[PDB]
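Okay, structure first, notes after.
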Amino acid sequence: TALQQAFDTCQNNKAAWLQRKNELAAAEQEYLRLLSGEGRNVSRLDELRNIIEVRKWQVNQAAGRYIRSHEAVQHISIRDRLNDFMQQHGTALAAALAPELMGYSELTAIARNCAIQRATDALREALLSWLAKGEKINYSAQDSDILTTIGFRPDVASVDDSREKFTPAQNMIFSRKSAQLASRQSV
Amino acid sequence: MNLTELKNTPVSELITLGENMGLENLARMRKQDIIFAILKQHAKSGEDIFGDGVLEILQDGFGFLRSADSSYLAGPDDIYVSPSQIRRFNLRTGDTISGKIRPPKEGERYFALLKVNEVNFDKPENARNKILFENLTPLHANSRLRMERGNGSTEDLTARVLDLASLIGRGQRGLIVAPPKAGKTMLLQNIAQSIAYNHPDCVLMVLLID
Ligand SMILES: Nc1ncnc2c1ncn2[C@@H]1O[C@H](COP(=O)(O)OP(=O)(O)OP(O)(O)=S)[C@@H](O)[C@H]1O
Ligand SMILES: [Mg+2]
């Protein structure tokens, strides 16, 4: 029953990323408006650039967290659908894949993983041959709504904004700057 | 009138205005004595007289008020301030005080402060409930203090080099070590001009010793 909580976490991470985008855009447009002005508020421009950098780092962090939550939701949904499909067709899969399967029951770990990789390869050609027809694949019974709301893939913005990566030094400095900005906002 | 404007005026027109309205001889004594005499006569006339400056508390809790124009000399025009006013309006050392002042009478020889109209550029009652400087917790420099004028001046090069050399921000504790004949004074000139141009809101002070 953890899939509903995972879906809620993905939703709130998406909301956080969207709101991050909103104040980033607001700060960006305000900074361009101030640049268009003729005022000599150079310190204002410098602190605006600092705000832009901090908000960009926050947006990148939120996008990364949302991507991680999306991957977790997809993984748990796949696992649950796998479990309630295998609880139905386990005997049939075992009958169709028997040799290595009762090889697993008494062979050593080397033979165990050799049989494991042989079976996974065999099913790899099985899937690549089956996908020739390529009919419209539908979702599951009760997880269809969750998979539709989450979507097949995350938004293009949430993945292209995460092209840049920060080493732990940049992560630490931007965390300190974000904490300072939070203190500034609180006061 | 307000003694600040007459103090800022050079000595020539001060002398001519002293002489043109009932004075005997003002040329051959100091500017402080000239100001004291004209203030005394104008107060004897009866009109309101205004003053402002920085308060100094002596070793006995006794108050003078100096002017920044005269570089805080102990001139005769410094404003008398009794300890009673210090304890009643509850000031500090170094506050900026502006208000009506009183002509001196027998027994004293500095102008007394009648009432206060502004302390540190806000309402006098708002000054009492203020937080101490030492109680403040320090931090590091956060807001960048850019040293580039941006007008593309020929000498602005020097200031530009500063932006490439060191970072200066609000609250920064800076040192400029240099042997003689190295351009320290005009480097300070450039810094002061950059502060006055780029950041006209922050208070700028330039202190010189000997
Ligand atoms: N940016 C500059 N442009 C032109 N001349 C400069 C510049 N900086 C320094 N100088 C020259 O440096 C010489 C000394 O300048 P100062 O500022 O008086 O040196 P200083 O560091 O103040 O040492 P002091 O004050 O004599 S102890 C003068 O001949 C100036 O013309
Ligand atoms: Mg010099």
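Determined by electron microscopy, 3.0 Å, according to the entry header.
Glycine is treated like the rest: Cβ placed from N, Cα and C.
Positions annotated as domain 'Rho RNA-BD' by Swiss-Prot, on the basis of sequence analysis: B:48-123.
Quoted from Swiss-Prot for the published mutagenesis B:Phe62 to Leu or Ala: Defective for RNA-binding. In three-state terms derived from DSSP, B:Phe62 (mutagenesis position) belongs to neither a helical nor a strand segment and is classed as coil.
For B:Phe64 (mutagenesis position), the number of other Cβ atoms no farther than 10 Å from its own Cβ, over all displayed protein chains, is 18. Quoted from Swiss-Prot, the note on the mutagenesis of B:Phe64 to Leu or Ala is: Defective for RNA-binding.
For the published mutagenesis B:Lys181 to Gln, Swiss-Prot gives the following note: Partial loss of ATPase, helicase and termination activity. B:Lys181 (mutagenesis position) falls outside any helix or strand according to DSSP and counts as coil. Within the same chain, no residue at least 6 positions away from B:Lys181 (mutagenesis position) has a Cβ under 8 Å from its Cβ.
Cβ neighbour count for B:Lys184 (mutagenesis position): 13 (other Cβ atoms within 10 Å of its Cβ, all protein chains included). In Swiss-Prot, a mutagenesis experiment is listed as B:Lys184 to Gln, annotated with the note Improves ATPase and helicase activity but reduced termination activity.
Under its mutagenesis entries, Swiss-Prot includes B:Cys202 to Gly or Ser with the note: Does not affect the kinetics of ATP hydrolysis and inhibition by bicyclomycin. Around B:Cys202 (mutagenesis position), the C-beta neighbours below 8 angstroms that are at least 6 residues distant in the chain are B:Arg170, B:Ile195. Annotation note: B:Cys202 (mutagenesis position) sits in a coil segment as assigned by DSSP.
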Listed mutagenesis positions with Cβ under 6 Å from ligand 1, out of B:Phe62, B:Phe64, B:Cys202: none
Neighbourhood of B:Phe62 (mutagenesis position), C-beta criterion under 8 angstroms, separation at least six: B:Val81, B:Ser82, B:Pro83
B:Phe64 (mutagenesis position) versus B:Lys184 (mutagenesis position) - Cα distance in angstrom: 35
